[PDB]
Amino acid sequence: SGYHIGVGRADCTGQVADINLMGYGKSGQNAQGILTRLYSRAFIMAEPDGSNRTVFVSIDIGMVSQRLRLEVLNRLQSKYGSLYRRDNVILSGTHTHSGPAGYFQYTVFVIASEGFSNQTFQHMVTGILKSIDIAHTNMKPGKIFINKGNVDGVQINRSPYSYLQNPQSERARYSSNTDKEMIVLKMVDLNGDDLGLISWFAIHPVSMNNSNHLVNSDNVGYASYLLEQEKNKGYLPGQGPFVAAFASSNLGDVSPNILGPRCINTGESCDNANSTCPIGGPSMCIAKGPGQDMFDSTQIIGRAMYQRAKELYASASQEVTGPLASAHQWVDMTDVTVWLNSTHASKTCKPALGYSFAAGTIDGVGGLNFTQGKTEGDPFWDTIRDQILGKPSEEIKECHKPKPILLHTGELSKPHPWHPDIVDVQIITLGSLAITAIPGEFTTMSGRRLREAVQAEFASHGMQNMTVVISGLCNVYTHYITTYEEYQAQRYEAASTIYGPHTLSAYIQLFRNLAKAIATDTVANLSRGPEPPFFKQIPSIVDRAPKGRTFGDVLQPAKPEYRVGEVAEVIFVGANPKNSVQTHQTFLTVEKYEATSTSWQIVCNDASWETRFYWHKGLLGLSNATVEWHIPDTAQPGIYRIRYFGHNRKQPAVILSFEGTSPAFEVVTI
Ligand SMILES: *[C@@H]1O[C@H](CO)[C@@H](O[C@@H]2O[C@H](CO)[C@@H](O[C@@H]3O[C@H](CO)[C@@H](O)[C@H](O)[C@@H]3O)[C@H](O)[C@H]2NC(C)=O)[C@H](O)[C@H]1NC(C)=O
Ligand SMILES: *[C@@H]1O[C@H](CO)[C@@H](O[C@@H]2O[C@H](CO)[C@@H](O)[C@H](O)[C@H]2NC(C)=O)[C@H](O)[C@H]1NC(C)=O
Ligand SMILES: *[C@@H]1O[C@H](CO)[C@@H](O)[C@H](O)[C@H]1NC(C)=O
Ligand SMILES: *[C@@H]1O[C@H](CO)[C@@H](O)[C@H](O)[C@H]1NC(C)=O
Ligand SMILES: [Ca+2]
Ligand SMILES: [Zn+2]
């Protein structure tokens, strides 16, 4: 009668040192430690008999790459055969901008990441696989419920004037320029106890800005963190049976920095078409979060989403029932004929980035003085583009108009193709719920159009009252998708619409077709599409301890006494964190002494948002590992200690484990 449901969560955190953070594309934003862990969260549904399985995976990562998906799918086949295929598995990225880079195959993202990290890549894959394996081996008879509600005051539109380019009658049908609606998917067993939840909600996880060097899952990660910690009472962060995943949506033009765009020098509003300031230009125009710092902003936004997610979960009553289905297709997005009429058609283009891509956003500005809204090129940069990369054909220029091409990645294939041509489109249906796997970042109106169009298709073919959600950053990254009208303004998202002005119209057409195949039960009649390619292709340092010391020894102990609210800091002689990159669940623990049992009990780990782990490189193999415990006001007085877990490299090449334990210290009542 009802579904078999499995859920799982697994650590998919790469290395937290000697690597850049992915998302902002900032030059010097390298990882120097960890604020919280990154998890892969998998949800597996099956028919009563165990047939027709579907897998949705929400991953604490900036983007899901083509290479990541292909690697994961191959290993899934090896272990599970025909159970989990390209069509019934969705891999979605939460879009955190504080995750380790270097997991792409296409040249553009390899340049941004400054290379490819096998270590980081493999642990991501095993992390994703582990989450799936847990869900697979822990399936139970149960039911699925769904609920909807608005989340207030956690978002603004970071390109509102481009939104206004959309037709009036269309804009008149909505109350806001952002999708305030959260959709919670509730999962329980037949005994009524909690299994897990999924929460779709449109927002950029960029509350931690590009000045940050600590690995974390940002606002949506913190929301997942609060949900899991509330349900899994008595469990440490990252542990506990209940699994709570926030899923990315149409977040393309949605910012969490609700104070809005202001000029750093004057404090004036720079909410204009160019996102620029009269004195200092675009680099002065920045949107800030609600908190005292980025940590506070992240938690304020994250808590609000958690609060609404908690309420909707509790009050969920509408049951989800019906058959499971899935449809997938590979599509050459460079050559899609899109119909604007019955009589009139146009075409998608070979991938290209516009001038305004280099301008960044109010959530993270570019360094090169580019401004958003550039509909014209200049002889200066056109020259540089021609001399270095090559001169764009007249076809690709005309196809992309009015976008002025900065990078014509579609015609740049050395050493490997810079941008993908083959893109995944897929829909997975759980009864009346349809999930569209979007290969990038849909803007607000883009997601609205595709949702309703796909819903309408289902309706036309007998599947009534379908709830359709946009699942962002799925399967392969193709940057942003704007509406035709938004594309004209050529702001950052529009300049990052790589297949041209008709990219959205193509997807709506493609996804409508997928929905039709599912409803008419003719998904087998869908053409496979062209298969995507699998491309094949820091000096080693021996860690050292100070003379007369060894790894894990305390160089700086904590204060003898602390009051709640303060920050306890302990410094150890350390080794490179990348040596620890698979039984290394944490770099640190905060432990409380219990006098009655005369024993130490772990209260925090490196996944706790209250703790921070910094790594600083020294001379000739020397290095420090700093653990900070930001003592919460709710923390109980007592005797505490901080421990450190790492790995050192000796040399043939051997990795050894070590531990450090700080002298006991105390939190006091005042
Ligand atoms: C990302 O968010 C952090 C907040 O967590 C921002 O840090 C802030 O940086 C600004 C400027 O760098 C600091 O403002 C002022 O800096 C002057 C330097 O002359 C200083 O003397 C003043 O005390 C004043 O505060 C601000 O203090 C600092 N805040 C914190 C908590 O460190 C950072 O600027 C943000 N980055 C981006 C790119 O938005
Ligand atoms: C590791 O920590 C120690 C102490 O916390 C740092 O030592 C300071 O080192 C500088 C020069 O390196 C000295 O001038 C200071 O007097 C030291 N302070 C103390 C309190 O001893 C050391 O520099 C750190 N090393 C790294 C690579 O971060
Ligand atoms: C990458 O790592 C995997 C497992 O960690 C290993 O099997 C593979 O050979 C590595 N590839 C390279 C090029 O080092
Ligand atoms: C088809 O598009 C053309 C181009 O603007 C337009 O002139 C024509 O009215 C459209 N057809 C219909 C039926 O609206
Ligand atoms: Ca932590
Ligand atoms: Zn984004």
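The numbers used for chain A are those of Swiss-Prot, and the residues that appear cover 100-636, 642-685, 688-757, 762-780, in sequence.
Per the header of the entry, the method used was X-ray crystallography, 2.6 Å.
Every residue gets a Cβ built from N, Cα and C, even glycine.
In the three-state DSSP scheme, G124 (mutagenesis position) falls into the coil class. Every protein chain considered, the tally of other Cβ atoms within 10 Å of the Cβ of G124 (mutagenesis position) stands at 22. Quoted from Swiss-Prot, the note attached to the mutagenesis of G124 to R states: Loss of ceramide hydrolase activity.
Annotation source Swiss-Prot lists Ca(2+) binding site at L134, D712, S714, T717. With a 10 A radius on its CB, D712 (Ca(2+) binding site) counts 27 other CB atoms from all the protein chains. Classification of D712 (Ca(2+) binding site) by DSSP places it in coil, neither helical nor stranded.
Residue density at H303 (Zn(2+) binding site): 26 other Cβ atoms are found within 10 A of its Cβ, drawing on all protein chains shown. Swiss-Prot lists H194, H303, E540, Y579 with the feature Zn(2+) binding site, giving experimental evidence as the kind of evidence.
In the three-state DSSP assignment, the secondary structure recorded for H196 (mutagenesis position) is coil. Quoted from Swiss-Prot, the note attached to the mutagenesis of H196 to A states: Loss of ceramide hydrolase activity.
Swiss-Prot lists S258 to A among its mutagenesis entries, and the accompanying note reads: Decreased ceramide hydrolase activity. When other Cβ atoms within 10 Å of the Cβ of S258 (mutagenesis position) are tallied across all protein chains shown, the result is 28.
The feature active site, nucleophile is assigned by Swiss-Prot to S354. Around the Cβ of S354 (active site, nucleophile), the same chain contributes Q254, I255, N256, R257, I302, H303, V305, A386, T460, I461, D462, each under 8 angstroms and 6 or more positions distant in sequence.
Around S396 (mutagenesis position), the C-beta neighbours below 8 angstroms that are at least 6 residues distant in the chain are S306, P355, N356, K387, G388, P389, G390. Experimental mutagenesis at this site is recorded by Swiss-Prot as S396 to A, annotated: No effect on ceramide hydrolase activity.
The Zn(2+) site is defined by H194, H303, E540, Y579, and by the 8 Å test on Cβ atoms against their centroid, the other residues of the chain that qualify are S347, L350, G351, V353, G539, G571, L572, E592. Unmodelled segment: 4 residues between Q757 and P762, spanning 6 Å (Cα to Cα, whole number). Using a 10 angstroms CA-CA radius around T717 (Ca(2+) binding site), none of the recorded positions in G124, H194, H196, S258, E540, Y579 qualify. Geometry remark: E540 (Zn(2+) binding site) versus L134 (Ca(2+) binding site), CA distance 26 Å. In this structure, the C-alpha atom of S258 (mutagenesis position) lies 34 angstrom from that of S714 (Ca(2+) binding site).
Comparing C-alpha positions, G124 (mutagenesis position) sits nearest to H196 among the recorded positions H194, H196, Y579, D712, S714. When the Cα atoms are compared, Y579 (Zn(2+) binding site) and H196 (mutagenesis position) turn out to be 15 Å apart.
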